[PDB]
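One structure is given here, and the rest of the page talks about it.
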Amino acid sequence: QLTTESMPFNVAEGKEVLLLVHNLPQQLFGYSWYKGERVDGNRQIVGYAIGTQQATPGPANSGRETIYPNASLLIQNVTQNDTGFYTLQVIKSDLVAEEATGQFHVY
């Protein structure tokens, strides 16, 4: 199963967290990250197109995140308010979506 996991789960204020992503399918066309536990357009952080390697910031983009070619999401300068769930959507070459949710806590 597609999974995402924070490294570290417990994150000091002002430091960084990497959302690692595991069990990707091959032949992917894009990624989309969201704040919260589901796919919710109003809370899209970033979208990525594999074909062109272009990142497009969404309405939940903070300016403090980077999505990598392997789907992982690095968040820097973390704030208390960053504590939450983060949902990844992967779009395969047949346009079928897979999703995973992960989370971290800022202290």
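What you see of chain A is 35-141, where the numbers are those given in Swiss-Prot.
Quick check of the header: X-ray crystallography, 1.8 Å.
Cβ coordinates come from backbone N, Cα and C, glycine included.
DSSP classifies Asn76 (mutagenesis position) as helix under the three-state reduction. The mutagenesis experiment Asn76 to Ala is recorded by Swiss-Prot, whose note states: Impairs interaction with HAVCR2.
Residues near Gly81 (mutagenesis position) in space but far in sequence (CB under 8 A, at least 6 apart, same chain), listed by position: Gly64, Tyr65, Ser66, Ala89, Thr90, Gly92. Among the sequence features in Swiss-Prot, the mutagenesis site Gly81 to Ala is noted as follows: Impairs interaction with HAVCR2.
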